[PDB]
Protein chains: 6
Amino acid sequence: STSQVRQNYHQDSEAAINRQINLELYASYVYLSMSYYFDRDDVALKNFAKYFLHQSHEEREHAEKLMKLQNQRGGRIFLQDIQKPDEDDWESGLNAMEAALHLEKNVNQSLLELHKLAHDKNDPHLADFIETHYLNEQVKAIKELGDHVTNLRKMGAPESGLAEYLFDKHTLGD
Amino acid sequence: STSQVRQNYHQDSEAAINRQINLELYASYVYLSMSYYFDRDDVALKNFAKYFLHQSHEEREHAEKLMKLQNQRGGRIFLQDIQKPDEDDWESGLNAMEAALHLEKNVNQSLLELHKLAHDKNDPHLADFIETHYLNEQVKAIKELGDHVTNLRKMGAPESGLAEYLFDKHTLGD
Amino acid sequence: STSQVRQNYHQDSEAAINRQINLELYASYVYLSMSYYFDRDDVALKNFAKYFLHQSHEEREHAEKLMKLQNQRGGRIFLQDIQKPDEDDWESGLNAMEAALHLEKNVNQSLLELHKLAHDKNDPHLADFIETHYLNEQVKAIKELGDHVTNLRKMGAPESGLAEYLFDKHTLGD
Amino acid sequence: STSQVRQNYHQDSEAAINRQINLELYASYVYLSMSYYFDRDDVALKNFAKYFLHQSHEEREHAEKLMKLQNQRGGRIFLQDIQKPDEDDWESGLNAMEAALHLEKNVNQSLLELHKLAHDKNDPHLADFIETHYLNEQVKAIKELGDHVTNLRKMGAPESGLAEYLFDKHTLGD
Amino acid sequence: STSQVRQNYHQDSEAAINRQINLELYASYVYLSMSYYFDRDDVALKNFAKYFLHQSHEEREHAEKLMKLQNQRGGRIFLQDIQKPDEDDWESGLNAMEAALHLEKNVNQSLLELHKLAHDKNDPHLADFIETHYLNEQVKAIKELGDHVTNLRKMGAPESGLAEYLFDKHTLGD
Amino acid sequence: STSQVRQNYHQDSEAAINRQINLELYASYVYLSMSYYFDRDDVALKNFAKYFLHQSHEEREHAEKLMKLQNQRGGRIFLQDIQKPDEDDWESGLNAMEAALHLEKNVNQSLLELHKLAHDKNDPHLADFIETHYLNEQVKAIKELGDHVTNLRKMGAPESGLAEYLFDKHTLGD
Ligand SMILES: O=C(NO)c1cccc(C(=O)NO)c1
Ligand code: NA
Ligand code: NA
Ligand code: NA
Ligand SMILES: [Zn+2]
Ligand SMILES: [Zn+2]
Ligand SMILES: [Zn+2]
Ligand SMILES: [Zn+2]
Ligand SMILES: [Zn+2]
Ligand SMILES: [Zn+2]
Ligand SMILES: [Zn+2]
Ligand SMILES: [Zn+2]
Ligand SMILES: [Zn+2]
Ligand SMILES: [Zn+2]
Ligand SMILES: [Zn+2]
Ligand SMILES: [Zn+2]
Ligand SMILES: [Zn+2]
Ligand SMILES: [Zn+2]
């Protein structure tokens, strides 16, 4: 059945949107995992925990806004299993920041391919949606993650436990 | 002779803007007509009337923003007759909502064609103007009209006059 | 079917009211065109543009009030095409003021004939509606447009470009 | 290694907490799916949508509190796949409420089993944690969903689309 | 070596961004020269001076935003000499406005080619960046400078010294 | 033509002012370059970045105040190219601070030469302008840069990246 609102909305776009939803939920789950790793009594970096929890909720928001878009265009949401993150133990603050950087670039890659698909399907509403709500947000996230990684390395992480403690206090704790 | 401001603005784009201006004014007129139909003593659904009156003033703003665009880019406004709406009697709250859904999808198609023209002529300023001020606005309006049609049908409109009364009070009143 | 509210409302009055609605919508379109003429980069008189845009919105209000009247008396609104204005290029500040003066006296003449009809058909509610909401408004607008024409001429418009510039600042910019 | 903070915390309890964490995230996902079903243009019950979205966010908060508890007691969080919900189409407001009632009773059964485990292992901290933060919350949610199912049924849902519209307005649009 | 943040950022885009930075700094320098020309005791048009000083600071801001973009995408900033402006003596208010209009259309052309490059390299983040922060700003500036040129000519500049004096007071003195 | 305001202002002084203007603009540009070096994702010292960006805007004010001086005394501004800075890559917080110290002592030497010129030409207005707005500014800036260099070296910069991180946080960040 075709939705009464659907217009210029290609089935491949609809499917790409469903895959992006699962990917955002996945990213949120990875960040949830990292957050409570820093909450462990044998890690105990509360500002790393808080930073990654904040990222988790932002990713959930990303997924919900894609779900809204799907219904706005008259597509149909099909949710899939949310796979568990690849690690249970994230080793260190630097390691988590590096894993997060890798994650955000993979999510960025998927958004860029979604945008190319919108361009190729002459769907300028979908292209502007990705441009407006996702692309610069990804670029900021990756730059910020790059910055943190750089500082942690220069301070002597992951070896120096002083480095991660001070970075938690002075960069991530306001 | 060429406007001192004109730059990268194709004659076809200038012509299409003039057509969109007339379409927007025509939409305003359709909504004005619907609004005062619901103001009749034998229809008397005041929130339907206010809903379409609001839409009608918004369409006039859409027209005026395009006329400003025409002047910003160095084009020349040529106005045309505004054709009267296709009905005098809009029959029911449900029928008018369906007629509005159809209208908004017609205007959306015209905007997508305009955006495609801008992209074909490598006019990114006009393409972004269309994306930023019109395309998501159309998607939102189409989605809301669909929502309203769905609710009125499910409530038993247009047979059950109880349904249009209660929809006027509880969704359009607010 | 007669309207359950119709009382002392002649068929001729009803049709004259439909004609006046179209005429007010026409005046509104004329003023809209004048306004965006003065917004052109090669005219660039922002307070003339503002002045005419205000008149255009006022004419729309005049039309909607007559549509409301039509329904209050149980007449039936029939809208017609809105004819495009007579000019696309309004030439100058003084020319547009002269054109607006001509238009307003023509609209006034139609209202006077509308009032004469109402008196002929012994419809004092319609007669008072016209006297109250339209007649002194037309007299005021005509007097104001006369004042503007007089000052523009005395300052040396249309020949003197300094004239329209300073009039735009000191009279139309408050 | 044994956590330096671990005390009176049985391995079975630790594992049962990891299961409960997965179950609460699962319930969050079910409610997320229900929410955006009601956002569909062909369902369009915004207060049903808002209600289930609020339950969704609350379940994720339930999950996070259990993750906090695991770390507090020196257990170790192991996340698992979050299984997608059992439907993609939730049929109606009444059917979604009924599915939620059934979900909440299953979540409750697993919390009662978790409490029984805590008592069996003579873990009063965990027993009281469950009583304080989950048991009455489940009982209130189950009671409210039963109230909602009862009202929807007596109003004539799911047959009467009027019933669900008014329930959405008058009970969930609080 | 490659930046840890760089993704989908073509070396051609990187180099065009370095060029655009130098061009913005150049525009800034042109407007600075214009400003203090009007501050001369034998020119003494204080609002022309303020108007151009404000544009000079805006251009510097445009340049720094491009420097920020370069680093966000992981390109590398290379500054070049900032070439002195084409004139030391800007002759008159109208001449400076004509020169500014010419410069802004040149800056605009360079931005349109930047956008075309970003579209060619399938870089929708860069494309949206230019659309969002530069394209309508250029169109607005070009339209405003056109308006100023038109009014100055119409008032009798450059010949009439009264004209530039009064324009300075009534238009540029807001 | 001699300016109607010129009095006791030697052509050598006028020429030296034009050179100081260019030197100040040059200093602004060096600081702009340094600022965005510390904004790179592989450097990422945000308060180093803000510190030098502030110095950049300050140098620009210095240039502008000299340009106003040139006009007040009836001299004529002649702008020259602004040479790009001597480096693209500023290496480290410590290296930049040492380079800034060298730059400020260079600008101070030029101002002392300017002041000598004014005293040699019996231009006490220009001598006092230089004393009041520049000479103590330079001494303060040189003192501050020395202080900063001293602390970075004592903390173990530029080897210990911990030192630049902590200096950026505790000295440069309020
Ligand atoms: O964005 C485009 N070009 O820049 C584009 C997108 C889809 C189709 C086509 C095409 O094949 N037109 O003929 C072009
Ligand atoms: Na009267
Ligand atoms: Na208890
Ligand atoms: Na865009
Ligand atoms: Zn995301
Ligand atoms: Zn992300
Ligand atoms: Zn394209
Ligand atoms: Zn519209
Ligand atoms: Zn519309
Ligand atoms: Zn009127
Ligand atoms: Zn009028
Ligand atoms: Zn729960
Ligand atoms: Zn629950
Ligand atoms: Zn610029
Ligand atoms: Zn500019
Ligand atoms: Zn200085
Ligand atoms: Zn300095
Ligand atoms: Zn001496």
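So for chain D, numbering is Swiss-Prot's, and the shown residues are 5-178, in order.
Header says: X-ray crystallography, 2.1 Å.
Each Cβ is built from the backbone N, Cα and C atoms, and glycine gets one as well.
According to Swiss-Prot, the mutagenesis experiment D:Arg23 to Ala carries the annotation: Abrogates interaction with NCOA4. Fails to localize to punctate lysosomal structures. The number of other CB atoms found within 10 A of the CB of D:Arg23 (mutagenesis position), across every protein chain shown, is 15.
The number of other Cβ atoms within 10 Å of the Cβ belonging to D:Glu28 (mutagenesis position), over all protein chains shown, comes to 25. Look at D:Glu28 (mutagenesis position): DSSP puts it in a helix. Quoted from Swiss-Prot, the note attached to the mutagenesis of D:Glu28 to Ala states: Reduces iron binding and oxidation rate; when associated with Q-87.
If you look up Swiss-Prot, you'll see D:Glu28, D:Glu63, D:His66 marked as Fe cation 1 binding site, on the strength of experimental evidence.
DSSP assigns D:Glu108 (mutagenesis position) to a helical segment in the three-state reduction. Swiss-Prot lists D:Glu63, D:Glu108, D:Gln142 with the feature Fe cation 2 binding site.
Of all Cβ atoms in the shown protein chains, 23 besides its own fall within 10 Å of the Cβ of D:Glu108 (mutagenesis position). Looking at Swiss-Prot, you'll find the mutagenesis D:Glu108 to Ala noted as follows: No effect on iron binding but the oxidation rate is severely reduced; when associated with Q-87.
Around the Cβ of D:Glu63 (Fe cation 1 binding site), 23 further Cβ atoms fall within 10 Å across all displayed protein chains. Cβ neighbours of D:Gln142 (Fe cation 2 binding site) (same chain, under 8 Å, six or more residues apart in sequence): D:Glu108, D:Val111, D:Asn112, D:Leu115. When the alpha carbons of D:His66 (Fe cation 1 binding site) and D:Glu28 (mutagenesis position) are compared, the span between them is 6 angstrom.
Straight-line distance linking the Cα atoms of D:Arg23 (mutagenesis position) and D:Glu63 (Fe cation 1 binding site), rounded to a whole number, equals 14 Å. In the three-state DSSP classification, D:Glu63 (Fe cation 1 binding site) falls within a helix. D:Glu28 (mutagenesis position) sits 6 Å from D:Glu63 (Fe cation 1 binding site), taking the Cα positions as reference. Excluding D:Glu63, D:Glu108, D:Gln142, which define the Fe cation 2 site, the same chain contributes D:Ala31, D:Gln59, D:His66, D:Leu107, D:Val111, D:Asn112, D:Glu141, D:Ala145, D:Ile146 within 8 Å (Cβ to the Cβ centroid), listed in sequence order. Listed recorded positions: D:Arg23, D:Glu108, D:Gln142. Those with a CB atom under 6 Å from ligand 12: none.
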